[PDB]
Every structure is written in structure tokens, then in C-alpha cells.
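Okay, handing you the structure first.
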Amino acid sequence: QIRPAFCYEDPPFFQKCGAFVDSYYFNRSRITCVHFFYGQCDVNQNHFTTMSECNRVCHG
Amino acid sequence: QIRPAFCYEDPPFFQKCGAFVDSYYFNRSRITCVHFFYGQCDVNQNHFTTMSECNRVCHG
Amino acid sequence: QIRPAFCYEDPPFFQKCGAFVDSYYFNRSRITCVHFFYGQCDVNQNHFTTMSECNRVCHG
Amino acid sequence: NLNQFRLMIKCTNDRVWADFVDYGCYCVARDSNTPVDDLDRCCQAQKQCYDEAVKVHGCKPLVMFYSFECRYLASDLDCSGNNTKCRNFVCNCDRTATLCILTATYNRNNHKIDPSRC
Amino acid sequence: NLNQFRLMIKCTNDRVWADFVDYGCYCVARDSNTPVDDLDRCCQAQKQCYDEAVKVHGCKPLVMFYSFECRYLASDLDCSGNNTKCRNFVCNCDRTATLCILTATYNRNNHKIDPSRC
Amino acid sequence: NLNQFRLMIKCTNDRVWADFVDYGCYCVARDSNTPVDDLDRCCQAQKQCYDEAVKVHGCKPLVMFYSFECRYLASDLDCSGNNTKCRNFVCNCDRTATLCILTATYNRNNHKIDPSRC
Amino acid sequence: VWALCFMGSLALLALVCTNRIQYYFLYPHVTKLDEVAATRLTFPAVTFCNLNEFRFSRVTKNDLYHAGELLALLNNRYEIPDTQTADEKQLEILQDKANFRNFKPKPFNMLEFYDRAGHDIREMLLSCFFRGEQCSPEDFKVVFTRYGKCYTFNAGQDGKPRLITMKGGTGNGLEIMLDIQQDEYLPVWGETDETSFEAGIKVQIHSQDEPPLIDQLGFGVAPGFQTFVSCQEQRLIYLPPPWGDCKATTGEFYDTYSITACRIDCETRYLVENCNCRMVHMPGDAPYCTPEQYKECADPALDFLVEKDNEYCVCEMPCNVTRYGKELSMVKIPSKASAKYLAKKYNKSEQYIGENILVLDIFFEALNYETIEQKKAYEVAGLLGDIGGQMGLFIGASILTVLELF
Amino acid sequence: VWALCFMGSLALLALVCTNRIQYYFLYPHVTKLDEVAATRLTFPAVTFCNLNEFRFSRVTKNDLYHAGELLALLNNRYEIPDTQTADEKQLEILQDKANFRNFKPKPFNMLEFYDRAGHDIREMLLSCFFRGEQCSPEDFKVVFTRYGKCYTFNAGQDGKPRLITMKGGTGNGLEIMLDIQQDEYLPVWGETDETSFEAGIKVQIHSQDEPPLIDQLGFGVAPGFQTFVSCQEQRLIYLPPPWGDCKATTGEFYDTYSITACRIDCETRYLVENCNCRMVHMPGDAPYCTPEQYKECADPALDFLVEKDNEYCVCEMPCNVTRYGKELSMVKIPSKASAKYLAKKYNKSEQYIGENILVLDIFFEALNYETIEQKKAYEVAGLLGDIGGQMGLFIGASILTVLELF
Amino acid sequence: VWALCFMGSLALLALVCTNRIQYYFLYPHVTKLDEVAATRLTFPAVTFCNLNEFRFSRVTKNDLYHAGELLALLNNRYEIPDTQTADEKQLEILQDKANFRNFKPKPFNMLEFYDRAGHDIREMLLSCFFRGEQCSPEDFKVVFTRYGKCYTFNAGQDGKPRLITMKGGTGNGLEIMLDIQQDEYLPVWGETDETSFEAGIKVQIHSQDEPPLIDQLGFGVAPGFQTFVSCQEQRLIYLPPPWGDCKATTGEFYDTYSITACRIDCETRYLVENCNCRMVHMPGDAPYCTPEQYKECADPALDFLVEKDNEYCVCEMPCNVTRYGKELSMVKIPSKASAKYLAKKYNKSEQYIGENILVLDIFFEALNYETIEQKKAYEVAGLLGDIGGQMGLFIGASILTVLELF
Ligand SMILES: [Cl-]
Ligand SMILES: [Cl-]
Ligand SMILES: [Cl-]
Ligand SMILES: [Cs+]
Ligand SMILES: [Cs+]
Ligand SMILES: [Cs+]
Ligand SMILES: [Cs+]
Ligand SMILES: [Cs+]
Ligand SMILES: [Cs+]
Ligand SMILES: [Cs+]
Ligand SMILES: [Cs+]
Ligand SMILES: [Cs+]
Ligand SMILES: [Cs+]
Ligand SMILES: [Cs+]
Ligand SMILES: [Cs+]
Ligand SMILES: [Cs+]
Ligand SMILES: [Cs+]
Ligand SMILES: [Cs+]
Ligand SMILES: [Cs+]
Ligand SMILES: [Cs+]
Ligand SMILES: [Cs+]
Ligand SMILES: [Cs+]
Ligand SMILES: [Cs+]
Ligand SMILES: [Cs+]
Ligand SMILES: [Cs+]
Ligand SMILES: [Cs+]
Ligand SMILES: [Cs+]
Ligand SMILES: [Cs+]
Ligand SMILES: [Cs+]
Ligand SMILES: [Cs+]
Ligand SMILES: [Cs+]
Ligand SMILES: [Cs+]
Ligand SMILES: [Cs+]
Ligand SMILES: [Cs+]
Ligand SMILES: [Cs+]
Ligand SMILES: [Cs+]
Ligand SMILES: [Cs+]
Ligand SMILES: [Cs+]
Ligand SMILES: [Cs+]
Ligand SMILES: [Cs+]
Ligand SMILES: [Cs+]
Ligand SMILES: [Cs+]
């Protein structure tokens, strides 16, 4: 329970609902946050604007 | 000569000259009428609006 | 030096910068001029409107 | 076989398959000696054709499959598309028999008679 | 091996890998006889697990690779994905040891002690 | 062969192939002893080259094929593209002979003379 | 002079609004190509058949009694033909099996015969892997086809989940090693629809939404090789009337419409109508064809429909089609250096392994699938918007002026 | 203040009408993809060649006298080289055939030699079926290629109708069984353009509107296999000037323009210009190359043009192209269980059948063909309509106001 | 009544300008297909690997000491397993090589072992031709892969120019004859990631801008055949944010981004993070894996990532992709008539040639390459022009009236 449960949810890779932008998501295999292009599909909450923010909320 | 000679003519399968619509044609292999989508290509007369009409004119 | 140095330059085959038109170019393998379709790409000077003009300037 | 004959028949004339089924003595493909009229005389020619199909060539007219093409004119009904002699032969028996049906006339009371009539 | 243990640990709790590295007597995977407290008692259970992994099955807990899945609940941490008994066994030693870490508490002065303490 | 020589010649100078065809004694590739002037002296060097091509290497200068590249400068005319010694050698004979043609001058009355002149 | 040109203006405007209205009612469409990056792909179904229909060691005297003539083991006189092409051993097994002297025939059924004598996934399948995980004969569903008893991997029936691929390449797909069992092949003494000059398997890669039509649409894989099959998913989407002519659903034997479902419907209707029976691989209620009917009616009729007919079956286009493009390639199994290992492992000779063993790898080269889609070309909004634009062109009208003048 | 802005309005309007007029005169185009459901498809032509050019049993002393050196059977001294690689039997047939002691050479012709010594469709073709119907050596037209004497199925010449396919799958296509006759192959004692390290056939599937270019554009089919070739028709249409640069017709040797027709024109012009002769498979009037010219001039010159040249032949694009995508796959012939049957049937050994027999199946997977078409992007109507739309944008003009103000 | 409808007019105009502004900020794109006639094409890189990693005659006692267990030549007790499957000769060479009695181990390195014991291009390459010109072992660059020591033709590194094709067909491409050296294959006594049941080579045709990933993305070519590989270049172009999600460049191990570069980055990060070492074919600084680490950590971890993992490596799309569609086909080498020639030429038996020799032809069928390209669908000009067009539709405004009213 150390990190939220959305941390383990896959980002909407390759899905376009608008502008693609630099974003970061928690990778549950690397157990750290990784860069990806997010296209405004609010499928879940596993997308952050900063790598550090992602590394605070989701890293543990 | 029991059924007209257009009864033995292939319908314009897959040909589009407008709206596709439910239609019926005499199949000279089944020797009965069969459903198909007709797209307003008046190539011949082997296309009816009703299965029964087709089965009267063309069945024999 | 008997024919200009552009005579040995490849025409812009298949390149479109506008209308394609009947043209002629010196072929340095046939050592004579040959028909091609020129599409207004002024890459070099190896394109003539007439076969004879091409055969005068470039043939020798 | 008789599924194709029934189809060759439907190709040429509208008289439902039932009416020939137990008509007279021979129709369709039954054995006897005296045919009641000429419709029943067709079936004898048909039956005598199947008998020849079995003895000479080796066909099995009641089981075997054949193909035929239905054209606009009954006489145009085609059997040339069959790749074997046996399959070609039986397709003709039915072709011959089905055209001959078109000549003769249908006397209803000769359909489904008593065995004491044949 | 201990790269995956370090990762299983990072999966469950935020206490940096260093703090367990030379903690007490057993952590991480060192031999002794008397553990200083219960955190160091986990590592003994871990160490005693590796000892069993080597003798009974034939594993090489410090070299071998295994896979594990990090889930939202520490207890959900999965080892079923491993295709061999040996690989499955060691993945559990680390799983057992890492959950047990979550119970016990971290007394700093028990980290990096003297060998005369063990 | 002489189709390529005729082409090497057309690559370098505009003097039509006919004018060299039966020029003097040697042109093109005929045998004699005394060349009339220096144009005819080129063909002797050419002819003497073919003679060496046949005896030393095994070429067939009048039948064999070779390739050459026509560049902007006559001297740049390239023969390096040929994959065999024999094919390379003959391509040079014609190259040598065709450049040498560019030096010498064309005296018309030395073209198509009498055999009593050679 | 203007009212004589405001209406002349308007006359030509009406011949444009007519040309646009008449066009909307053609219900036209255009086709859109598109790449689609995929995070994952559903792995297809993979049906395979041995080219040999009946295991020699499972053919009994009774089977040979009823079906021997169909398999060219017997002539029409119920005897082994003198123009037989057998070794010493097979012939003396068959000549004894064909001794019907004082023999009384028990009942017979083609479906039961295929199910019992057809090749067994349990002996054919030496090894199966999919994405690292080991698979078993339990992962293969039995399906009956013109080849007889066949098997589909990842059929996605049973209520089982369908498998997924996430990366390009051989690791993220299937790998099966099969023994085709040529020592179990039936001797070929004639040419019928059930005999084979060839050794190997036939394979079809298809969506789970469609049945196999493997004798018509499959590919071959030969023994003595490892064969690589790199795939690309390609999705075609068509429009239903009035735009297009695709068939949304069905109302015959299969619960999803595809070209193959349509063809199997046709073939079944055709065999019942013409033979009064169905082949053991077709759906429905009709009686199964006897070995006699197969030879006399069922085989010739299915061959005719599949080879010569042009009218009986014409299939409406379905609205969804999944095609898999394939690039095949091969290497040899076994090497000289691995022959004796494999022989020892399966208890066969080295010559046997080289004749019967094959490996098949089926995988995607990239998650990327392609879509070719029919799109409606002139919706209602596009009918009004252009009536609008050329109102302002001719009459100089507007949404405002029309409203105002009202 | 307005006339100072009604014309400023208009100045910017002119720089837009200029940008649109200048664009119409680029004559641009766009490319349209499309699927096309077909009720039927014209079956292509299918050319095939044996990889071996000359039947050993048809080579006479005279042929060996003139062409022996070209086939590496003889050295330049007219004798069988001591570095020969022959068995006992072949060598003693050839050593006797090469005894030119008191021999006087009769005339010789490469075309006559190919026609007489090339492989015969009548012995190669064991069986041919197309759509149920049996085909014969009469259905194959002789065509001469770089391989020599080859055969085209469904050439659609003679004035014969072209065949049609109506369904997807192996039943609606061609199936040929061929014997490649390796016992009839010429011994290989050197490496020339007419010798082969390989056994089998080369095949090309092409439209009837184009000649084969089989040594360059074909595919291989190997003996010992049944090979499946599943096809898809794909139609490319290009625009002629000024939009595009495609060649409508021709005015050289073939009555329809294609890339292959262009290349064969070039190769022929090139061989005449450089060798004063043509190869027996090229069109025209020029004398046929002698065996000497083949070795010395014709082979090296055609190789050069086909391998090394970059300028001599550059072909204009044709306006119509038909491509067939192909997916090949294989199974083995014969099985152990059918080898002795086929041996008996053609009177050969079992080892022979396994070395020489091949089956080829060529078919479509679906009637569906693809079209990629160049369409004109800016017709006259699209030039006026947008001049019109932005008249109303800038100056607020109309068809009415222009007329009225006049 | 008008001001009550001039603003109602305008309200609906604002809900249209809103719908258009909101659409421009989706930054949409459409995909454009296109054929492109090419005067020339850059020939791809062609990597190939023998399926056998280590030449038997180059394995020393020391190598067998350190790596014997990894290659299943030794059990965990450092002895040749009693379940060995060797001939007389190989076993007695290996049983002597595995006599470590009074033996002292010298240092060992997997990279050095692959480089020294891997197959040598100098003995494998019997002949190479590209476009008429003869090529040599110097034209092949060494590259290390999961197969070990491999070779890339036309790597376009070294600062060497890249080769070009100008015509369709076999003449304008590569042809290599290779000997795969099965007499040099390592005996297979177990199943590990470094052993092979197969004989032949693996091949990958790739752009020079990307590394090989040959164990995952290659194709097989079998000995005993000449294999034809007809290719088509196909170019995919994607958009970067905000339109699309493609990766322009990189900032890890390779100087151009491709899916393969991304995957090799991942695999290397993964092996270091999990094994503290890299395999000899991966880039970076980390120590090379010992034979122990390969078996215990490196092989299982790379297999897991390549087969089972779905999260560790997810690769962003690159902006440029070059795909080569391939159609493979085969004929047999050698014929009966050329076997003894080739045997004599390379000093081998006829049986050897038939087991080890292969020919590979790689070529384009046409210069014509295909492009599928993402294009921006709604630029700024297309945002203003339509705001403009429907200004004149609703409010009847213009560029003039807006200016004037100002
Ligand atoms: Cl059908
Ligand atoms: Cl060419
Ligand atoms: Cl990966
Ligand atoms: Cs993990
Ligand atoms: Cs978040
Ligand atoms: Cs921060
Ligand atoms: Cs019929
Ligand atoms: Cs009608
Ligand atoms: Cs009715
Ligand atoms: Cs030249
Ligand atoms: Cs010029
Ligand atoms: Cs002129
Ligand atoms: Cs016939
Ligand atoms: Cs498990
Ligand atoms: Cs050279
Ligand atoms: Cs029977
Ligand atoms: Cs059943
Ligand atoms: Cs077993
Ligand atoms: Cs099952
Ligand atoms: Cs069959
Ligand atoms: Cs249904
Ligand atoms: Cs029926
Ligand atoms: Cs293939
Ligand atoms: Cs339109
Ligand atoms: Cs000669
Ligand atoms: Cs002739
Ligand atoms: Cs014969
Ligand atoms: Cs013919
Ligand atoms: Cs050759
Ligand atoms: Cs012509
Ligand atoms: Cs000439
Ligand atoms: Cs393909
Ligand atoms: Cs445009
Ligand atoms: Cs070791
Ligand atoms: Cs190194
Ligand atoms: Cs050598
Ligand atoms: Cs090199
Ligand atoms: Cs392996
Ligand atoms: Cs970099
Ligand atoms: Cs690490
Ligand atoms: Cs839109
Ligand atoms: Cs207006």
C-alpha cells in the first residue's frame, strides 16, 4: 500500500485525444518513473507533469 | 422458356451507383431467389424488391 | 570537352515541381539524346525542348 | 441422383416434385412392364436408362452426383460440364427424361394408383 | 539474487538499500549465531532459507536470477511466474524476508556495528 | 570490339565513323607496313595493340565486348570498370587509339586510297 | 435588370443545390489508410492438420471393410488390388486385415472413424511454447475439417481467455515441435480425395471469430525444417447499406459473419440438397455421409462447388475482416550434431527424426497493425455547409439574411 | 477611407487568386487507396523454365562442336577438359561425342538448338489442373527466355480466352505436377552463363499484357516439394503529363507498354549496337548470335547492362501496373507411403521421384484486389469554386454582384 | 427585430468558432499513402549468423573448462555426461579435452571466446557478388549478437559509402555462396540457450541506421538451397508532439533512434540492474558476464524480458521507419550434375556439398518504394480560412466589412 493503486495502472500509450505532451508514469517493472508521450486521455491517474512528482507520489 | 431470360443474368454484385438496398435475384444454380445488396446499377432486370415477386417471375 | 559538362548530368527523372512535359536529355551511355518527362525541376541544364537541339549542344 | 433430377425438373417445369413421385407405374424410377400413359412412359425410358447405366458402364444413378447447367431454353440444359463418362451418361438420362416430361400431359388420377393397376 | 531482493524491498518500503546492507549480524545475508533484534532475525530466516536453497534443491541464491511481480499490496507480491522449482523457491525466501522487514522496526545504531558484537 | 571503338570515338570527336573506316593503310584495324601520316599511325598502334592482345593474353579484340565510361574530358574516358585483364587490355587499346586520333589531323585525300599506295 | 438577374442568379443556384442533394443520396464513401501503434495484440487462432487422415495402426478390419475402397486400399470387389505398391511388411498386415472370410460387419460412422483413427495431438506434439510458458495438448481444441481431425491453438472458445503479444519477434509468439508420424501414414495405392502424395502439415492462421477453411486457405509446413512465420495484422472495415454492401451479422451456423462462415453454410446446404447427407466436418442436423456417399456423391459435389461452380455461393462482404500477412522462411532440422540427441530423446533413429520432425514459429514482427477503413464521405453537416457556402456565392445570402427576410 | 480599404482588400485578394492559379498549373495529384470487391478475377499468365537449358540426350556431336565451349563441355582446344567432373557413364558418352576426328561441321543455330534440345513440356508435365478441369501441353505456349525454351500457362494469346477465378483458395487455381528430369541435366564442368549449380524451375506470375523477364523477376520452386503460392492482385494507376509522368502507349517491340517491354527493347538495342546480333529470345530482325558471339560479346554485354549499367536503360513509368503479392509455403513430396505408387505410375525409382517431382499450386486468397490510384487534385471546377469562396471573403463579392455591377 | 437576430446569428457563430478552435488544438493528423518512383535505392544492410555459435575445432581445454557446462558438453561435476550422444570420433576428442587431471585454469572471457571460436567469414564465404562486382570478407563487418560472431554486408560504417540499386531483379542485388560448416558444429548433448537443433543461417535485412536484433527479427535460410529474397522498401513517417508521439532523436547507446536501439538499451539496463554484468553483444561499460552468470542470471533474465515481460520495455514510436517486405523462394543446390564439380572445387565430398552449401540472393523487385506518412490535418491557415468562410455564412461579414466597421 506504500504507493497509490493507480501507480500500477498502464498509461494510455499511443492513444490520442488531443495534444501529445511530455509526461511521466510509474513503471511497475522498473519500480521507478519513466518518460512517455501523453495525449490527453484521462483513462487513469498514472501520468505526471514532472519526473520528481511521479517519483514522490508513486515511487513509495 | 418457363422463366424470363434475364433470370439467368448475374446481378451487379458489389457495384455501387448509389444507395445499397435489400434486393433479391434469381440464382440459376440454386434455382431459387436469394438476397443481395443492390446499388442502383440497372445493368439488367434480375433484381426484385421482394423475395416472393422474384420467386414468381423467375422461379418458373 | 567536346560537349558541355552538364551533358553528363542525370536529368531529374520522376521529380515533379509542376507540369510534366516532353523533353530530351543527353544519355552518356548511349551517347545520344533520349526522350523523358521533365517536371520543371531546374536541377541542371541537361533538358532540351527538342531532340535536335539536344543533339547539337550535347552530341558533340 | 434424384436430387438433381428433381432440380432438372424444377429447371424446366413448375409441376411440383410430388406429382411425379409415385405417378403411374414407373415414376419416379420404379420397375414394371406396362406404363399407364406417356408421362409414365418417360420414366420407363428413364428407368431403362439407369438400368443401362449400371450394367454397361458401372454407374450408380441413384447415389452418384452429377452437375448440370440450367439455361433459358429447356433443350439448352447442359451436361457437357461433367468430367467422367459415367457422370455424363446419367446426367443425360435425366435430361432426356425431363424434356420428355414437357411433352406429355399430366393426368392426375394416374398418380398414386393401386399396385393392381400395374 | 540480491538485486531482486533489493528491488522487492523497494517495492514494499522506502528504507534505502544501504540501511540493511551491513545491519546487525545477518543483514544482508551474512552468517552468525545471535541476531541483535527482529529485523536482523528476518535476515537470519532469509540466510537460513538460502542455506536450504543450496543444500536441498541446488539453487545459487546469490547468483541466480528470478522474476517477481510488484503489486499494490505487499502481500500480493507474486512469485508464481517462475518456471522452475529452484527459481520459485528463492523468490519466496526474498518475499518472506521482505514482508518480515515490514513488521520489524529500524534501530539505527544496530546498523554497521563491530564484529565483537556478533 | 569495333562497335565500342566507334563509340569511344563518338565520345571524343565528331568526325563520322566512315572517315576512319578505310582511311590510309591501317584504319580501321587493317595491316600494312608504311602508314601514310600520323592518323594512320594511330591505327597501326591500335592494330599492333590488338596483335599483342591476341598473342600474349588470348583476347579477341574484334569480337569481344568491353565497357567504357564516357566522361567530360577525353582523357578521363574510363576503362577501370572492366572485370577481366583481357577486357581491360582491349578497352585501353581503343582508348589509346582514340585519344591519339584527337592529336593528328584529317587529310581527306588519304581516305579510301589505292592498294598500290600501301 | 436586377430582378432579371437575381433570379437568373438563383436558377443556377438551384442546379447546384440539386447536384449536391443528388450526391448526398449516392451515400458515397472514401477509404482511409492508417497505421495504429498498439501496446498489445490479440494472438490469432492457429489450426493445423496432418496431411495424412488416418493412422495405419488404428485401422481395424471393420474400418477397412466400410472405408477401404474410399481410401483406395480396396477395389470395388472388396479386395486389395493387384496393382498395390506396398513393402513386404505393410502388405502382409493389410492382406490379413482384408480377409473378410467369415467376417460380419459391425456398424460404422465416418465421424467416429476420424475421431479414433485421426492423428493424436498427444503423440504429435513433442513440445509447445508460447511466450516463455509451456503449453500442452490441453491447449489445443479438436476441430474437424476436410483433412479430418485437426487442432486449433488459442481457439479462444471453452470460455478461455485469448492470448496476447506485446513485442515484435519470435520470443513473443508460439513455437511447436511436432512429429508427423510417417510410419503411421496410410499406404497410397490410388488417387482419391482422402489420399496424399505429400508429407507434412497444413496450417491456417485465423481470427477466433472465423472457422478454418484449411484445405482452401491454409499454408504448408514441411518436415525436416524449422519454419519461421512472421506476421502482420491488417484490419479491413467496410460500411453497411446504404453506403456500402457489407453484412453486419447473421441469422446461419456461426455466430459471427465471415467469408468462411458463409462458405461453410453453402457447402452444407449444397451437400444436403444434393446428397441428403453432410460430411463429418460440417454443422447441422442431417445424417453423416456413409463411406459410399463420400465416394459417390459427397466428394464429387464438394469438389464441384469448390472448383467449378460460379453461382451457387456468392458471399456478401462482411463488415470486419482480419487478414494476417505472412513471411515464411526455413532452416534445417536436425543438424548432423543434434540428430543423435533428438533420436535418443524420443527413442527414434536419426533417419526418422530427419523425416518426421518439424518446428513451427509463429509471431508478429511488430505490434503495429494496419487499418483500411471505409468512411462516409458526405454526412448531413457536409450537405448543409456547402449549400450554405454557395448561397453566399450566388445569391449572396446568409443565415442572417434568410432569417431577416423571413 | 473605404476606397482606401476596398482596394487594399482587393490587393490581398489578388495575391490569393495568384496563389491559386499558380497551384492549378502545378497540376498536382493525390494518391487514393481503395479495396475493390470483385465477383471474378482474371487469372494471370504463369511462365516457367527448367533451370537446365539443354537435355543431355538431345545434344549431338554437331551441337557439341559448335556450342560445347559455351556450355563448358569443351575447352578452347575443342576437347573435353582433363579437369572434368563426370561419372563413368556420362564421360564415355561425351568423350565419344567429342571425337571430331574426320568430322565435318554442319550448320548450327542457337534458336534451333534451344528449340530442339530444351526441355519438353510433353515430358515435364505429369499433370495439370485448373479449376477442376484437366489441362494439357496444348495449354502451354512456348516462349524463349534467357533460360532457353520455356512455357507460359494461360498466355491469353492465340486468340484464346483468358481464364477466371471466382473464389479464394487452392481449388480455384492451377495445380501442375512436373518432372524436372535431372537425369537429363547437362554435366557442369565449368561456370558460364548457361550452367546451373541448381536443380528445379524458375517461375514468374505476370499479366498477359507484359512479357516475362524470368531470370530477373521470377521465383524459384524446388523439386521434392509441393509449393503453395497464394496471391493478391494489386493494381497501380498513374497519371500522364502534365499531372504525372506515365507512358500511355508505345510506338517499340510490344503492343502494350510495361517496364519489362521497355527493358527487353533496351537489351535488344544494346546487343545489336554492341555485338551486331541478338540473342535467340529477343525480338527484331538482326541475326542470331553464334555460340562464339554469345560467349565473347552477347553474354558479357547483357550481364553488364543487367548488373552494372545505370544510364543506358531508364524506363518511363507505365500508366497501368498489375503486381501480384505472393506468400509461398511448402510440404514434402513424396511421403514414404506414396513414393512407390508414384514410382510405379511413371516407371521410375523411389529415389528418382524424390529428386525430380514437384507440385505447384497457384491461387488467390480472395477475389479482393487492391487499387492504388493517382487522382487529379485540383480540377477547373475546384479552381473557380475557391476563387469564388474567397471573393466573398475579402471583397464580399458574389456571382450576382459581379453580374449586377456589370 | 434584427438586432434580436443579428446577435442570435452571432451566438451560433461563436459556437462554431469554438468548435473549430477546439479542433485546431487537438492537433489532428491524417495518413497519406503514396507511391514514389525512384531512380535509385540505397541497398540495405544484411546481417547473417551461423546457427552454430562455436567451431568445434577452436574449443580448447580451457574453454571447455569454463564454458563446457553452458554448452551442455559438461555437467555440473565438470565431466562429460554419460547421457552423451556422440559418435566414436568426436567423443574421444572431447573425453580427452575434458581431462582436467592436473590442469590449471587460465583466464577466460566470453567475448574473446566468441571472437576466436565463432565462425569465420573467411572460410564460410565461398563467393560474393553485388551488381556484377566481386566482394570479399573485407566487405563484411563483424557484429556480436545473441548468436555470437556475425557479419554485416553493406554496414555503411567505417566511413564507407552505402551501395545503390538501380533496377528490379536479381542482377542488381547481392549473391553470396556460404559453407555453413556442419563438420565444425558443436555436439548437442543438452538444451541450453546456446545450443541448436537446426543447421543453417539466420539473416536480417535492415537499414544501416538501426542495429540487428537477429534472434528476434530475422529470417532463416537453409543449407542445400538457393534462396531468393525479393524485397520492397517501405517508408513510414510519423509526427512528433503535439500532433503525434514519435521520438525525434536520442540522448542512449545508438546515435539514431529506432525500435531496436530502444530494445537493446532496455536489455542492457536490465542485465546490469539484475546480473551486474552485460552480455558480450551489448554496449556499455559494465563487466562481461562470466559463463556462470550467463547460465545462472544472464540467459534467464534476457529470456524473461524477451518472452514474458510486458512493462519493462515499452518503446516510443520513432519518426522514421524503413521496413522491407520480403518474398522468399527456393531451388535446390546442388543438382546431380553439379555436385561433383563443386565437391572438386572446394575439396569436399558430394554429400558434404549437399549438407553445407547455400546460396542467397537479395534484391529489389522494383525501384518503387512506398511511403505511408502522417500529415498535419489542420494548420493555422486552415483555421482562419474556415472561421472566415462561415463568418460570411452567418453574420455575412468579410475581411472588408470587419476592416471598414473598424
Ligand atoms: Cl464455395
Ligand atoms: Cl536493363
Ligand atoms: Cl524488450
Ligand atoms: Cs519487478
Ligand atoms: Cs497524477
Ligand atoms: Cs522538486
Ligand atoms: Cs444446377
Ligand atoms: Cs425485375
Ligand atoms: Cs405475396
Ligand atoms: Cs558507353
Ligand atoms: Cs539546355
Ligand atoms: Cs533543326
Ligand atoms: Cs465432357
Ligand atoms: Cs509456477
Ligand atoms: Cs579493374
Ligand atoms: Cs465398401
Ligand atoms: Cs459426436
Ligand atoms: Cs512422452
Ligand atoms: Cs482441449
Ligand atoms: Cs487429395
Ligand atoms: Cs446464427
Ligand atoms: Cs435434399
Ligand atoms: Cs517462403
Ligand atoms: Cs466529391
Ligand atoms: Cs566452338
Ligand atoms: Cs524460327
Ligand atoms: Cs505418358
Ligand atoms: Cs500451344
Ligand atoms: Cs548462370
Ligand atoms: Cs509497337
Ligand atoms: Cs551496330
Ligand atoms: Cs510475403
Ligand atoms: Cs492543397
Ligand atoms: Cs564451469
Ligand atoms: Cs574487445
Ligand atoms: Cs580458399
Ligand atoms: Cs571489414
Ligand atoms: Cs536456443
Ligand atoms: Cs546517444
Ligand atoms: Cs545493479
Ligand atoms: Cs474534420
Ligand atoms: Cs455578403
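Per Swiss-Prot, chain H residues shown: 46-296, 299-453, in order.
The deposited model was determined using X-ray crystallography, 2.7 Å.
Note: Cβ is positioned from N, Cα and C throughout, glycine not excepted.
When I checked Swiss-Prot for this same protein, it listed these features:
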{"type": "MUTAGEN", "residues": "H:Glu80 to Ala", "note": "Strongly increases speed of desensitization"}
{"type": "MUTAGEN", "residues": "H:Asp346 to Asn", "note": "Loss of pH-gated channel activity"}
{"type": "MUTAGEN", "residues": "H:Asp350 to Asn", "note": "Loss of pH-gated channel activity"}
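Set these features in their place in the structure for me.
All protein chains shown were included, and the count of other CB atoms within 10 Å of the CB of H:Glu80 (mutagenesis position) stands at 17.
DSSP assigns H:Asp346 (mutagenesis position) to a helical segment in the three-state reduction. Residue density at H:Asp346 (mutagenesis position): 20 other Cβ atoms are found within 10 A of its Cβ, drawing on all protein chains shown.
In sequence order, H:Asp238 are the residues near H:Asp350 (mutagenesis position), counting only same-chain partners six or more apart with C-beta under 8 A.
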Return only the integer: C-alpha distance in Å from H:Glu80 (mutagenesis position) to H:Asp346 (mutagenesis position).
44
Hey, does DSSP put H:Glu80 (mutagenesis position) in a helix, a strand, or just coil?
strand
Please check the gap where 2 residues are unmodelled: Cα of H:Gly296 to Cα of H:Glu299, in angstrom.
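The unmodelled segment spans a Cα gap of 5 Å.
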